[PDB]
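Just below is one structure, and these are the notes that go with it.
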Amino acid sequence: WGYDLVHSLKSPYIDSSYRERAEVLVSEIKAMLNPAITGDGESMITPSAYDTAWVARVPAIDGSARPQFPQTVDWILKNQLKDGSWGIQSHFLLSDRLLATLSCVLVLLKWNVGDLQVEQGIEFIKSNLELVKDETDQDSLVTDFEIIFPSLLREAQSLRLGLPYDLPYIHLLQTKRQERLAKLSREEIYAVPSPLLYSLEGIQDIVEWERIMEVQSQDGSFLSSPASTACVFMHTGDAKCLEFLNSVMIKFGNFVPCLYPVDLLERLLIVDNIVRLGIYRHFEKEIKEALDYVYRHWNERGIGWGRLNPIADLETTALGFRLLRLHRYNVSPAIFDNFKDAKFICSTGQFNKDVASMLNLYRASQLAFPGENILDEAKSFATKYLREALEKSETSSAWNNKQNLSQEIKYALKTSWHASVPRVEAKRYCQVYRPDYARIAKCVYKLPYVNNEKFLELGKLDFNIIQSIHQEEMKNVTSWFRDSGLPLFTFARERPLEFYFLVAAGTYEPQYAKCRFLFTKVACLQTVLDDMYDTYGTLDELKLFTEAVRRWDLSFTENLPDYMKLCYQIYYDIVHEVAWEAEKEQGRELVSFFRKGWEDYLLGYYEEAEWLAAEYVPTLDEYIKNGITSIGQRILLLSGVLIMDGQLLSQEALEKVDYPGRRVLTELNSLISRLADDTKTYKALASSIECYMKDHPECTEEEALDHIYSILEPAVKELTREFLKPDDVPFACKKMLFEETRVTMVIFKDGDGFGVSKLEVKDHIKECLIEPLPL
Ligand SMILES: [Cl-]
Ligand SMILES: [Mg+2]
Ligand SMILES: [Mg+2]
Ligand SMILES: [Mg+2]
């Protein structure tokens, strides 16, 4: 550990050639995304054999005995898989292959073509249906499979195709179809758009086609489904239906996907993945362009996966809410009212979509601002949903197991956005992100703009480069520390890497080296000052030191004990080095401001020192008042935030984030740090818990701990708002303050009082700063 460990590190990723390579990757990705974000190449989605077969059914509008879109028949004839099914070869999902294959067989028969493909298709369906022994063999189900497959199979039955219609699994599907159809309000089908519009081809006996046009989408589709739209067209001859089908053929050529467009969801997924991979700083322009488009279509009724959907989609809406708010767009949690009743619903559609909607709801709820009760309700609801999902057999399907769904749900539930280490989360996501990820709707599909090899290549390389740069900084840190004189204070533990980690794990960009360095110096000094005032020094000694603090005079130290003479000299040097660097960056005088800050901090220590000597137990109000100042976070944060390369803070701007006595960023961080620290420790000078109990002699320790949390939770919401709030404060500065708070909250998470785990601390440093990602 310390000096020897860090100086043993020799990372190759520091060479400029790696950053040059990363820049090529950035350019390639910008080129790849351009059609999606700026051009007309939006909605890049794979073919749906199932939907293509429905479109292939449409007869020529000229009344001749041939398909209107003969290219779709040719596509089907040419795209059968080796095993006789149709679908995406890389991923096998039984329900997807069954549905698509039966769909293709029937249309080939309609047009009396593809005898061999038909024979092979029928064989696939028959043989695979006969492998299903019990329900747990069916695997994950494509959207509305239980509704559609029985009706498609009855079509085959009327043609007397050689299929096993009398299998128990077939009877069970019909049973499930009835169960679904029973809860259907049929009169409302025509009045209120609903998810069933996505699958009208499966409920043809139920729908009055003469009434269905009222819930048609503006583009002529029925909930963006080519199959569902083709079905309505063949029943009605509706001109807008045909226009939608034409538009998809024009876009894709000789096939159609199972959803179109996916313009909103796709843009949000691109942004989400770029952000989670930790590579967002390279794509500011593209992310803004993507979210600007989503925001244009953001409305009080929520959003669908496509901008023309006549009903909102929880998955897309919750994802949009989170990304928009995170990028400082003004959105209101009242949009979640669109997904309520009587509260929340979303337990109807296909399983993966439902789970995705709730994971997104859960994540969105953590971005709550003060007074947003709907998000508290949302969090509770989504948590309960996800814990229940873990216990469902569907979660353990072959398909879901292959994608580690249960693991993903568990990770989300144990992970608090506020108590997260940013660099570590990006590192972990690089290890989970899948370039060839397959999604489920009416069929299995992929979105190559979202899931691709380049994103991951850049993610891993960028992480390694940043880490190698930090490793070189850590050599500088440990080298400075060794010669600094701080090691002479043997009453204080040496923690330079822990303090470096505190800032570096969140403020990681290469240009902020000085910020990280000075922040680390101040934190090392403070841990000595803290031990000196609250443990090692006597009140008479500490009184002398505190007088020296007032005087700012090196000559005055002749009065101090030897160890304090040294401590004062180091303190004085660090304060003024920081001040000099701040004045250089800011272009204005800051020595007096820093000096006042240090005086207030240490006078806070002295007040505490007086309390300790007197065995005085403060009121909670007194404890918190002192603690916000003496916890030391304010002056530490100032020693980093004012020295960020290129980030100018006027007095006016600074007061928006730093102002003793006001609930601004530095004050909230101080309060959160003090109380989170207490909740985590205190059981291992009185703490906030003990103080409250002196204030309320009758109350229990349990009540006391609950009260501290009742203070913490509101503070965290305020911190989030202060961070994300639109204003003219350089965002990099707000983010540095916020991210330092997040890492602090990681250190003190799950406050039971038993103390901080040193092994967890070292493990975080290992993961973040020491061990590279394998390439
Ligand atoms: Cl996958
Ligand atoms: Mg202390
Ligand atoms: Mg202490
Ligand atoms: Mg303590």
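Since chain A takes its numbers from Swiss-Prot, the residues it shows come out as 35-376, 379-720, 727-817.
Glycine is treated like the rest: Cβ placed from N, Cα and C.
Here is what Swiss-Prot records for this protein:
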| type | residues | note |
| --- | --- | --- |
| BINDING | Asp566, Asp570 | Mg(2+) 2 binding site |
| BINDING | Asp566, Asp570 | Mg(2+) 1 binding site |
| MUTAGEN | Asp570 to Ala | Abolishes catalytic activity |
| MUTAGEN | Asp713 to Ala | Abolishes catalytic activity |
Return the residues near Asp570 (mutagenesis position) by Cβ distance under 8 Å, restricted to its own chain and a separation of at least 6 in sequence.
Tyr641, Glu644, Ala645, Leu648, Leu727
Output, ordered by sequence, the same-chain residues six or more apart from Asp566 (Mg(2+) 2 binding site) with a CB under 8 Å from its CB, or 'none'.
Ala528, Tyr641, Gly668
Near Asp713 (mutagenesis position), which residues of its chain come within a Cβ-Cβ distance under 8 Å, counting only those 6 or more away in sequence?
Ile667, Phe790
Recorded positions near ligand 2 among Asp566, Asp570, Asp713 (Cβ under 6 Å):
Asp566, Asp570
Taking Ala720 and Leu727 as the residues either side of an unmodelled run of 6, what is the Cα-Cα distance to the nearest Å?
12
As a check: which entries in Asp566, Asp570, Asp713, the recorded positions, place their Cβ less than 6 Å from an atom of ligand 3?
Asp566, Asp570
For the deposited coordinates, which leave 2 residues unmodelled after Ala376 and before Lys379, what is the C-alpha to C-alpha distance in angstrom?
6
